[PDB]
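Asks: What follows is a single structure, and I will ask about it in a moment.
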Amino acid sequence: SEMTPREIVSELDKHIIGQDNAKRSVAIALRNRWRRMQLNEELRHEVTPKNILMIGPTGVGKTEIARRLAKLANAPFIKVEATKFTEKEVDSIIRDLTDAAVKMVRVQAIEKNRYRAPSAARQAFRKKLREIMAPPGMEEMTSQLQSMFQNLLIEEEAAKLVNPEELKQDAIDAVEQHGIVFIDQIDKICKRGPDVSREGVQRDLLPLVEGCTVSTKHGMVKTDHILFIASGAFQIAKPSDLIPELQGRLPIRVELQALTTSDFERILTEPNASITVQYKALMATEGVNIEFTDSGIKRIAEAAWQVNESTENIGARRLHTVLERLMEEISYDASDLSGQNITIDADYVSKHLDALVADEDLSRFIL
Amino acid sequence: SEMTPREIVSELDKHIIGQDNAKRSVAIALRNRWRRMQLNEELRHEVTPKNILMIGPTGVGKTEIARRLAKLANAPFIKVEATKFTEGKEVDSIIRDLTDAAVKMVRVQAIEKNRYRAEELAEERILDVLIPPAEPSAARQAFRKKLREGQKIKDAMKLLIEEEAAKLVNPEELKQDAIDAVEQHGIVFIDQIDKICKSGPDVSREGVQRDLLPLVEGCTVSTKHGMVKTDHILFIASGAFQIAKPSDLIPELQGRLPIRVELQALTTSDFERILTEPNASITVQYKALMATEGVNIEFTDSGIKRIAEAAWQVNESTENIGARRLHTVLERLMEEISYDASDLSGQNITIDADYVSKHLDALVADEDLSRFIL
Amino acid sequence: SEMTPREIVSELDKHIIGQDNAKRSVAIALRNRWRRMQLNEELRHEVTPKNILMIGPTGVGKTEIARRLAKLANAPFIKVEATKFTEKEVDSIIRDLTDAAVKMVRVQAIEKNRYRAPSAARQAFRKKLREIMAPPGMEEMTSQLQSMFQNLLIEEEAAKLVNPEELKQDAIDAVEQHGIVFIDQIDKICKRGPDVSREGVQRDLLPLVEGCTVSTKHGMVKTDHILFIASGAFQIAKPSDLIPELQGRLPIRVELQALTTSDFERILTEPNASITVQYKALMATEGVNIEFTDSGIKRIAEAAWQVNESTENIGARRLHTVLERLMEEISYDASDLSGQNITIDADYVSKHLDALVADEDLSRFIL
Amino acid sequence: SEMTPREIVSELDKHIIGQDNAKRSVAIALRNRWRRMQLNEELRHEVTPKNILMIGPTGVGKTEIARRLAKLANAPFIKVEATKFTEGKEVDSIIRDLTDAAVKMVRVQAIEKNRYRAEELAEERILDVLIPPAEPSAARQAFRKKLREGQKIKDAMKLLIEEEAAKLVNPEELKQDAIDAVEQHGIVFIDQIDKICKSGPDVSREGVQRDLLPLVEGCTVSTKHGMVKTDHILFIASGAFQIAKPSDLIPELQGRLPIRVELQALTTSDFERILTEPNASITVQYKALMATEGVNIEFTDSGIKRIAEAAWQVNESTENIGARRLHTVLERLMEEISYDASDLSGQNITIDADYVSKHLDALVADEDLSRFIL
Amino acid sequence: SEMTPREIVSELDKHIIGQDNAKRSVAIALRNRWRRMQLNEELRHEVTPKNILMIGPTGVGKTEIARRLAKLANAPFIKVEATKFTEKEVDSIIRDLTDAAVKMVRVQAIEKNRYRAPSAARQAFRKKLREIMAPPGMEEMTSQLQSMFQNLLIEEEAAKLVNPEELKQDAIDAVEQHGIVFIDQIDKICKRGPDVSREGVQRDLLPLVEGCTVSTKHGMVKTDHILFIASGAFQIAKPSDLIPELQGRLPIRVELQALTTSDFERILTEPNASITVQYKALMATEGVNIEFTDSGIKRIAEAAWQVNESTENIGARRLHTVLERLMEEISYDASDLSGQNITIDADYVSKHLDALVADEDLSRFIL
Ligand SMILES: Nc1ncnc2c1ncn2[C@@H]1O[C@H](COP(=O)(O)OP(=O)(O)O)[C@@H](O)[C@H]1O
Ligand SMILES: Nc1ncnc2c1ncn2[C@@H]1O[C@H](COP(=O)(O)OP(=O)(O)O)[C@@H](O)[C@H]1O
Ligand SMILES: Nc1ncnc2c1ncn2[C@@H]1O[C@H](COP(=O)(O)OP(=O)(O)O)[C@@H](O)[C@H]1O
Ligand SMILES: Nc1ncnc2c1ncn2[C@@H]1O[C@H](COP(=O)(O)OP(=O)(O)O)[C@@H](O)[C@H]1O
Ligand SMILES: Nc1ncnc2c1ncn2[C@@H]1O[C@H](COP(=O)(O)OP(=O)(O)O)[C@@H](O)[C@H]1O
């Protein structure tokens, strides 16, 4: 895509609220992709992706930026927990990214084949018509062996139209050129002064960012120009605790601000397909019409902020648990309330929540 | 390649700055490869690669020399962290991953030779349906013109490239080429070898050395692409050796590293050179990148001087990461231009010393913030 | 081979310097091989190889004796570090030995097929003419499955002349009859009083020497008559610390003496293809002629002995690091010095080395 | 085999010296196999092998009895160290490795039967090209004579041995024979079982016993060669039992070892017998080996007496390894003759008591040296 | 089978001596099987097997009851040591049970094909006539791959008569309906207050009893209606120490009494194919006739009880070691004693045993 950095941020504002510095940082990395293609043969090999390190408390949108970014560029995407490797091989990151790129380009290939998939009597009828047991590591291998053994109209036409050798070669080029990976909670593999096992994971991840080659059943993939987005609260450790070889491979740094009560009020409504809009369409399925007052949206955001300050701050994720606890009575009766217009006023919010928010011992369970 | 040792160093000077001793040492190893092939049948077996042990602080260009060296020789290359084997994976995976890189290397390079001939015969194939045969016919050329001018039909040209490139390629000559490329030209870089030197960990630390021993003394490893022998593979080990010393390595390993070299720490003056002198230096990279948006950036000598001073202060204020600090500092300076470069099309921007201090000095002043941002 | 023990030692003297007791011991074991074949059917099963245990400091030639011995008998050979199994199965020793025996008999089969590989116009032109992804353990298995899937003029003729069923059956008989294995640093698996894991390796190695059967993709190999050569400094532990079942399986013992300065002077020159001869041929490739004075060879041996006495004694391996440090200037300028005769006198040795040998702190790095 | 228990002991006396109780105990187990086959369908299932537990110091011939016993019965055999499973490998590998030994055993023995008939039909095949058919013809014999006299042609005789031996062999009768050989005749020796007796290690020690339990109580193990049942396999466990006792074994395991026997320690007199009396004794072995070089060695009775005394002193001076000490002492005495035997062809050497003391007493006197050399 | 609970116990009395409460408990579980089949479609899914937990010292017959029970019902059977999983997957229990069910139904299928497997000259002659190397986990997989590669008159007829698709489908129905599993020494995986690894095994076994599905090369097996019989001394821990999810899945509990001297006297003779009867038939093979006096049988039982009270009580298993120690002289001379009638009187028992039983230090080895 040829979108300029401001055009990228403007699209991210349709989903993510605030955190513009993180939006500006990801826009720079995605714009350098298009900038690299316009360069000559020599510079395209020397220039490498400007990988980003997001820093901030949980639930502030570090992942949603990476998700919407890859969804914006139609790029292959995967999220991985860095701690998973403290105990799987690191090369699986590129494998799973390709398997997602395969299904992505494949279902997209069906889209091109879908729409392809007269006598007066011809139009008349046309109008009326309208076992192999293996350990877990090789379970995917025995799958392919079983599919090889089995080998030895929408389905037959789409198979006739599709080019399987093209879809497999394309997904590699979609990964080598446009791929994106998100390494969540990278701060937890930094040295606490386990430090050998923690820093050992950093060394195992190093070739993926330094440019290496990973074999896959779909083909041979190179990790040279893949973009990476690490994230971590970095409250315990600091980015300087990362190994020097890794710090130099994350040229862009950014800190995401903690969300405020006003941000919660915006997140509930402004973003496209916001959670409040979702239940409004859900209750519309039952014939019920729900409407949230601005005071009702205010106290909901006020309720989530209190739980985060009372016990544990989980970020905007607290909005999900609170909203479902508020609408639980409506969602159950929504079948019997068909044809009725329900209003979520400030009194309705205080009725279903203030008794719960007041008891911190209960808030740790119900919310 | 038949390059003489001075020709190797001069090419390395186009990328690496300074560290001439490490350049001279790697040049001797690569020259011994060509010197060996000229020898008789007996001496070619007895002579073994002169493996090198790089020593110095991190980020001084130890790996870059090995990378540019293998790229100069078009040789298979892989960087392996010696600490990966402390936990576990088998050591033989080094040769396995090296061949996989050599497979993709010889394959993509073989596509470069097939990129040309395939288009000719693919044109001859597609012209057989337009002008079926019963000097080129005049209609054979009249269609050949409209084809090159541009035009399932359009999908068919891509399918013939595969069938012709597969017909032109010799897989037994290709999959066996990567084996010849590994056995004859292969190169391996073993980073942070000093950390496996020497009671509990000393057994597991030195155990990794003995697992690595057959690879340098010569052995044979089985791979899915074939059977590879490691007798003539060149190896480059590196380590800071501040906690331990090369003498702490097992004696069988000290004798397999005949060349030793220490790399000097980079100075502020070297940072200024790294920013500009090397071919496709990072400052040149950002210049051509902003050029893509139609902006012309230019760095003043004092502007370059203050970036190197900025990266040096962070390395001294907190942690010294070598010349890697130049990358984090530069993008932090250019982040405002890189975002606005779309709206700044047609303008000539100048990175002066005042601009560098405006965007950086406030950050370098706070060491608490430098650890997070730089 | 029908070589007598003195004929074996005489050939080993062409490579190894001194250490005659170890040369005499290996000659006895190799001669018993030929002696066993002349015996009747009963005694050939009861007699077992006289395995040897070499004892001495590192770098005194314990391995070179085993290497030249197997190279002298054209026998399959492999070196293994006993500590590798403290963390691979022990049966891999026989597998890798066969894979080396296969490549040995195979390239030797090409030698027999190589030389096999008129009209006046006939002689005239004759004159003008002149993806499957698996864990690391089964990577070799998927190789064979991939080679089976692919199955389902020098190359075509050598394949037409060779007998693949013969080469595979021969390599087994070459292993079962003439095979040799070298177990380096066996002293490190003795009990230090880990002792369970150390002695556990001794128990795992026991069936290989007591006569057992190991399966291999090339075939079923028996370890009855394979010769073994263990080695260890035995400075910490002693051979009596080995398990009793293992001590009885090593009937021959020998101690290799520490090399002296005079031995270094001999090792540099006397052995065939000595290291000094190697660089002389290497510098001859550049058109340069190097010549070492007897005083120059003396001070080189004197230099290596000082480093071994100053910090750590690595045996004759110190000669390699010292010599390359001395010739580093010549090896770099050898291109520009074409047609010149360079002499390595005693002054040249003292110029490039005495400054380094004097500083022990630097000798631990550069040498 | 239908050998009676006394016939078994008498054959074991040809190899093992003394230890008659262990010979009588193993003979009862092997005789019960033949006794079971004579029984009806019901009793053959209910009766199970009388497993034996050998007890005594190392090197007294516990394993040799089990080896000669299985070799006497031509039965599959394997020795497994019980401590191997403390770390890990599965216990079922015992039956897997046993079948692999039984596969090679029945295969090489099947080659012995095919060694004969194949040569006859291979001759009939090669005579068809010399005298193509349109009582043996006179030319059929005239070529058969020149063939047996000796002579691709020479390579062809080897290829027909494979095709005929493969045609003569019945693989379903062979690969299934090794299964019958394991199930009906299989024997397993479990060395040092006393070391897995009984808090931390006691769970892992006794855990191995419970993993071994299904093999003796009866079970079924899957192998690549087939499906094997362990109900009728004989087992022989051994251990010094100085740290622990057989009562320390798990109760389900004590009941599966109905026969118990203690092996006495070997004396100096027994060493003298071991050197000479057993068939193909080591002294006989060195005699026939020096014979190959054309030397005739002869050991005096006092010379044999002083070798046994030499091995005994080392076992008492340092570590007692049993009769294994005889091997290390003997070769150390014969190492000078074994090297010179080529030049000594045609001479009669005599190993007297003076010769034994000349080469050994200096070594036995220094206990510091005996640990390294003997 | 339609056997009533008393008919089951009456058959168990032919092998097991006493312990009637355990015989009554297993009879109830086997009778509920037949009772479930007579129920309607709904109740057959809701009713689940009444699993039993046997409690008592070792060697009192806890396993023989389970063995004879499965042999009585011709059901597939397997015994497993719960401690084996403290270090194999638990799903292997169902796999090995099916492999035993396959061989069971297969050899039973040969029985149906066995009996199927005229001119005067016809009756006359009729009268005169009368390499792939894998780690241990996938060794069974490579077996099937090797058998697939090989694929690509009693034997040919039985193969022609048998229905291989029927034998594989039947063994699953034989497991899903009639299967039985015995988990020995379940008391050792209870918490001692390892407790995580011990109770972790209890959680891994839970789905097998709670009704789950286990894949197998023979087919997909369901563990819903499989009967299970756990056993343990429960001297250290108690059944209440088991996890609550497991206690509810063992509705039947029973304690097996310690065997007395009188029971040993009965076990030696009364059970069908008793050990004394076995040696009588064994010595009959040698032409010898052995006969045990009631006083001889008495002192044998008295001897075994003394060893159990002196050192360690192994239950009725002590009878095996004692009897073989008594008959060792006869079993060796039985060949030379052909045609003789030997009597095992009380004096014969005291002669061969009292010297051994008196020495407790020797009893720990010989007996
Ligand atoms: N700025 C924001 N705008 C809109 N939604 C947000 C924002 N920040 C957080 N959220 C919501 O909260 C959740 C944040 O989770 P996530 O971004 O995965 O955590 P983190 O940011 O710690 O990686 C998302 O489900 C998202 O819908
Ligand atoms: N002499 C040099 N010339 C140019 N760039 C350098 C030099 N030394 C270091 N760099 C830069 O700093 C980084 C050094 O990292 P690397 O060489 O991998 O570390 P090490 O030298 O410790 O192995 C590289 O990204 C490289 O671009
Ligand atoms: N007696 C000798 N004669 C010739 N070269 C020797 C001798 N001893 C050692 N060397 C040299 O030193 C090295 C010895 O290493 P090696 O024999 O593998 O160590 P070790 O003897 O401890 O096993 C060899 O490369 C060999 O060239
Ligand atoms: N009674 C004996 N007769 C002959 N040789 C014996 C005897 N006892 C021991 N040996 C010799 O000593 C060694 C004993 O080792 P082994 O029997 O395996 O040990 P263990 O008896 O402890 O299992 C064998 O090599 C054997 O040749
Ligand atoms: N009541 C009994 N009747 C007959 N034999 C018994 C009885 N109890 C024990 N036995 C014998 O003792 C042994 C008991 O072992 P087992 O039942 O497996 O131990 P546990 O009962 O502890 O599981 C069996 O071999 C059996 O022959």
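Just so it is clear, chain D uses Swiss-Prot numbers, and the residues here are 2-88, 93-139, 151-167, 217-263, 268-443, in order.
Per deposition record, X-ray crystallography, 3.4 Å.
Placed from the backbone N, Cα and C atoms, the Cβ positions cover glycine too.
According to Swiss-Prot, the ATP binding site annotation covers D:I18, D:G60, D:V61, D:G62, D:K63, D:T64, D:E65, D:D256, D:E321, D:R393. According to Swiss-Prot, the experimentally introduced change D:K63 to T is described as follows: Can neither bind nor hydrolyze ATP. Do not form multimers, but stays as monomer. Quoted from Swiss-Prot, the note on mutagenesis experiment D:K80 to T is: Some effect on protease activity. According to Swiss-Prot, the mutagenesis experiment D:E88 to Q carries the following note: Severely reduced protease activity. Looking at Swiss-Prot, the entry for mutagenesis of D:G93 to A says: Almost no protease or ATP hydrolysis activity. Under its mutagenesis entries, Swiss-Prot includes D:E95 to W with the note: Partial loss of protease activity. According to Swiss-Prot, the mutagenesis experiment D:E286 to Q carries the following note: Reduced protease activity. Swiss-Prot documents D:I312 to W as a published mutagenesis change and attaches the note No effect. Annotation of the published mutagenesis D:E321 to Q in Swiss-Prot: Complete loss of activity; the original residue is retained in the structure shown. Here the residue is the original one, while Swiss-Prot reports the published mutagenesis D:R325 to E with the comment Complete loss of activity. Forms wild-type complexes with HslV and is able to bind ATP. Under its mutagenesis annotations, Swiss-Prot gives D:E385 to K the following note: No effect. One entry in Swiss-Prot concerns the mutagenesis experiment D:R393 to A. Its note says: Complete loss of activity. Quoting Swiss-Prot on the mutagenesis of D:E436 to K: Partial loss of protease activity; when associated with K-437. Swiss-Prot gives this note for the published mutagenesis D:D437 to K: Partial loss of protease activity; when associated with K-436.
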Asks: According to DSSP, folded down to helix, strand and coil, what is D:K80 (mutagenesis position)?
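Replies: In the DSSP reduction, D:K80 (mutagenesis position) maps to strand.
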Asks: Under a criterion of Cβ-Cβ distance under 8 Å and sequence separation of at least 6, what residues of the same chain contact D:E88 (mutagenesis position)?
Replies: D:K94
Asks: For D:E95 (mutagenesis position), which DSSP three-state class applies?
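Replies: Coil, per DSSP.
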Asks: For D:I18 (ATP binding site), name the DSSP secondary structure in the helix/strand/coil scheme.
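Replies: Where D:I18 (ATP binding site) sits, the three-state DSSP reduction gives coil.
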Asks: Rounded to an integer, what is the Cα-Cα distance in Å between D:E65 (ATP binding site) and D:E321 (mutagenesis position)?
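Replies: If we compare the Cα positions of D:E65 (ATP binding site) and D:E321 (mutagenesis position), the gap is 27 Å.
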Asks: Please give the ATP site's span as the largest CA-CA distance among D:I18, D:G60, D:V61, D:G62, D:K63, D:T64, D:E65, D:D256, D:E321, D:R393, to the nearest whole angstrom.
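Replies: This binding site's residues have a maximal Cα-Cα distance of 34 Å.
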Asks: Which of these mutagenesis positions, D:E95, D:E286, D:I312, D:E321, D:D437, are close to chain E by Cβ (under 8 Å)?
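Replies: Checking chain E against the mutagenesis positions, the residues within range (Cβ-Cβ under 8 Å) are D:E95, D:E286, D:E321.
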Asks: Considering only the mutagenesis positions D:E95, D:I312, D:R325, D:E385, D:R393, D:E436, which fall within 10 Å of D:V61 (ATP binding site) when distances are taken between Cα atoms?
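Replies: Those near D:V61 (ATP binding site) - Cα within 10 Å - are D:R393, in sequence order.
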Asks: Tell me the Cβ contacts of D:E436 (mutagenesis position) under 8 Å, same chain only and six or more apart in sequence, or just say none.
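Replies: Spatial neighbours, sequence-distant, of D:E436 (mutagenesis position): D:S386, D:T387.
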Asks: Output, ordered by sequence, the same-chain residues six or more apart from D:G93 (mutagenesis position) with a CB under 8 Å from its CB, or 'none'.
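Replies: Result: D:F86, D:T87.
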Asks: Give me the count of other Cβ atoms within 10 A of the Cβ belonging to D:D437 (mutagenesis position).
Replies: 8
Asks: Across all protein chains in the structure, which of the mutagenesis positions D:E95, D:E321 has the highest Cβ count within 10 Å?
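Replies: It comes out as D:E321.
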Asks: Considering only CB atoms and a limit under 8 Å, which recorded positions from D:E65, D:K80, D:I312 lie near chain C?
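Replies: Checking chain C against the recorded positions, the residues within range (Cβ-Cβ under 8 Å) are D:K80.
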Asks: Same chain only, sequence gap of 6 or more: which residues have a CB within under 8 Å of the CB of D:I312 (mutagenesis position)?
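Replies: The list for D:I312 (mutagenesis position) reads D:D259, D:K260, D:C262, given in order along the sequence.
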Asks: Between D:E385 (mutagenesis position) and D:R393 (mutagenesis position), what is the CA-CA distance rounded to a whole number of Å?
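Replies: Counting only the Cα atoms, the answer is 14 Å.
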Asks: Quick one: give me the count of other CB atoms within 10 A of the CB of D:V61 (ATP binding site).
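Replies: Around the Cβ of D:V61 (ATP binding site), 25 other Cβ atoms lie within 10 Å.
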Asks: Relative to the Cβ of D:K63 (mutagenesis position), which residues of the same chain, six or more apart in sequence, are found under 8 Å away?
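Replies: Those within reach of D:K63 (mutagenesis position), by Cβ under 8 Å and sequence separation of 6 or more, are D:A23, D:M55, D:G57, D:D256, D:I305, D:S307, D:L332.
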Asks: What recorded positions in D:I18, D:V61, D:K63, D:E95, D:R393 place CB under 6 Å from ligand 4?
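Replies: D:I18, D:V61, D:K63, D:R393, in sequence order.
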Asks: Return the residues near D:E286 (mutagenesis position) by Cβ distance under 8 Å, restricted to its own chain and a separation of at least 6 in sequence.
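Replies: When sequence neighbours closer than 6 are ignored, D:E286 (mutagenesis position) has D:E321, D:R325 within Cβ distance under 8 Å.
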Asks: Measuring CA to CA, name the entry from the recorded positions D:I18, D:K80, D:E95, D:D437 that ends up nearest D:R393 (mutagenesis position).
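Replies: For D:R393 (mutagenesis position), the spatially nearest of the recorded positions is D:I18.
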Asks: Where does D:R325 (mutagenesis position) sit by DSSP, helix, strand or coil?
Replies: coil
Asks: Cα-Cα separation of D:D437 (mutagenesis position) and D:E95 (mutagenesis position), in Å?
Replies: 41
